[PDB]
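Let me begin by presenting the structure, written as structure tokens, before commenting on it.
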Amino acid sequence: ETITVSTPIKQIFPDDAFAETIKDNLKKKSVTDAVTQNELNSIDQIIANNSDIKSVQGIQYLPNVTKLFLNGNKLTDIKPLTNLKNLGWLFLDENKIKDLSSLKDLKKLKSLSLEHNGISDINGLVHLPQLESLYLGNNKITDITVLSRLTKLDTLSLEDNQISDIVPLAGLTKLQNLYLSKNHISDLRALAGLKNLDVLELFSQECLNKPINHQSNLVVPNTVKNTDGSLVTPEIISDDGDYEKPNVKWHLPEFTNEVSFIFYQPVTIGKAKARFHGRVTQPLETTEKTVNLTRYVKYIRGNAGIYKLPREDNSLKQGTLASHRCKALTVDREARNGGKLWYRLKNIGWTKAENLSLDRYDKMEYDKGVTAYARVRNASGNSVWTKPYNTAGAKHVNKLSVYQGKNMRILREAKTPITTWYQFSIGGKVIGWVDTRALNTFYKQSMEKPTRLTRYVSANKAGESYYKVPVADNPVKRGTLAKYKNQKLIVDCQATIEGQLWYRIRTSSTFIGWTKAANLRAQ
Ligand SMILES: [Tb+3]
Ligand SMILES: [Tb+3]
Ligand SMILES: [Tb+3]
Ligand SMILES: [Tb+3]
Ligand SMILES: [Tb+3]
Ligand SMILES: [Tb+3]
Ligand SMILES: [Tb+3]
């Protein structure tokens, strides 16, 4: 593309600073002056370094430019260069150019410089197979796969980038100048064949591993390889770490963020010396037996069987609880088999919780004091006490036998868990309580059945007396019949005791008492 009629510079080159540079180039006076295409065509070189140039629009009118130095500017676009075929030298350091799709048709390009352009994608360069010098230092490059095509390069610079994989260079045997410092390289095997190197730089590498769990024995494979394939021995290992065969080892007893080692190894490939150095960072029957109770087995059910283990099987019955009936005891090892709770008696076997109780039972459940008369019916085995056996204050009184034969007056009643008790007296004086089944109450009120018969007193029975109850014991004697000698007697009640007939007499006036019918007359 070109202009026909003369035209001013400013009219063609929008970017002032760039117009200015043209002016000087064409030796012109002022940016205003006009120029012809033929004057534009006479331009083959352009040196505009650090010229605060934001754009180069219009440079499409210099079809014969071959050298172009625009280092240290403010460019970001290069679409104008697109058709500048004869371009052979092109420097664009310190700029912000990222779209390279404009360089694909510059097949005569010999040397390219793009240092400090904040580049990361360079797949575009693949169209410049004839390049001889390439500068990409200080960018954000990680993948140099496409450089494998640039087999005419003798000079290549990629330092201060994020490169890790350099296999893409294994074939560039034509290389003489190679800069790879400040990258993430840790393997130089890929460089083993560059026999034509004169300049080689590999210092300050930063290699970051993938995090691993922290340990106290920590072991990390040394992954730094020489051109050879041999492991590079670590110069300086952090945290007092040591180095064995191919592993770097740490003792890290406590815990730390990361660990690391430093490598420094002079290498030579071709006729070039270099220092391969950098750092590698490594990110990192139920029994409740603890109790002691104080219980007293319920006197009753003293036929409670004791077992070895909390189970109800006679084959495991250690015996029978009954020999320990009235003592303060101590359990310990509790339990719960089949749902029911069991107990372990100190030194004694195992029984059920029901069987054992809280304290020395005494509850009589009632103390009445009815009316009756008994006689010891086999004392063999029983005694007489202060208030029913197994009861507060209940002391002792002679054996039951000590009262046999004699008539005992029933004064009271009782009924504790085992049996019913009868307080009693003899000769009027009270004695105590006794198991009612040991006695024979030959007389009970329930035996007093009513009637309505009439009688008088016997002249021969006048000496006989009458009582309060149909029992001829002195303590219940209430008088002598002879007091009624010839009065009318009304027999209202009656009772048959020990086979004899008694009547309860009374005058139409006053109540008399009980007397044997054998002493009266209806006559
Ligand atoms: Tb302008
Ligand atoms: Tb530089
Ligand atoms: Tb540099
Ligand atoms: Tb450098
Ligand atoms: Tb050489
Ligand atoms: Tb040490
Ligand atoms: Tb640390």
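In order, the residues displayed for chain A correspond to 36-319, 391-629 in Swiss-Prot numbering, which applies throughout.
The way this entry was determined, per its header, is X-ray crystallography, 2.7 Å.
Cβ from N, Cα, C; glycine included.
Residues annotated as Ca(2+) 1 binding site in Swiss-Prot, with experimental evidence given as evidence: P49, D51. For the mutagenesis experiment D51 to A, the note given by Swiss-Prot reads: Only binds 1 Ca(2+), no change in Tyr-phosphorylation of host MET, wild-type invasion of host Vero cells. The Ca(2+) 2 binding site annotation in Swiss-Prot covers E55, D59. Looking at Swiss-Prot, you'll find the mutagenesis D59 to A noted as follows: No Ca(2+) binding, no change in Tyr-phosphorylation of host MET, wild-type invasion of host Vero cells. For 393-467, the entry in Swiss-Prot reads domain 'GW 1'. The domain 'GW 2' annotation in Swiss-Prot covers 472-550 and is backed by sequence analysis.
The residues of the domain 'GW 2' (472-550), classed with DSSP into helix (H, G, I), strand (E, B) and coil, number 4 helix, 36 strand, 39 coil. Ranked by Cβ neighbours within 10 A across all protein chains shown, the recorded positions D51, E55, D59 are led by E55. Taking the Cα atom of each, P49 (Ca(2+) 1 binding site) and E55 (Ca(2+) 2 binding site) are about 10 angstrom apart. Here the deposited model leaves out 71 residues, and the two residues on either side, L319 and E391, have Cα atoms 49 Å apart. The local packing around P49 (Ca(2+) 1 binding site), expressed as other Cβ atoms within 10 Å of its Cβ over all shown chains, amounts to 13. You'll find the Cα of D51 (mutagenesis position) roughly 13 Å from the Cα of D59 (mutagenesis position). Residues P49, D51, taken from the recorded positions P49, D51, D59, are distinguished by a CB atom under 6 angstroms from ligand 1.
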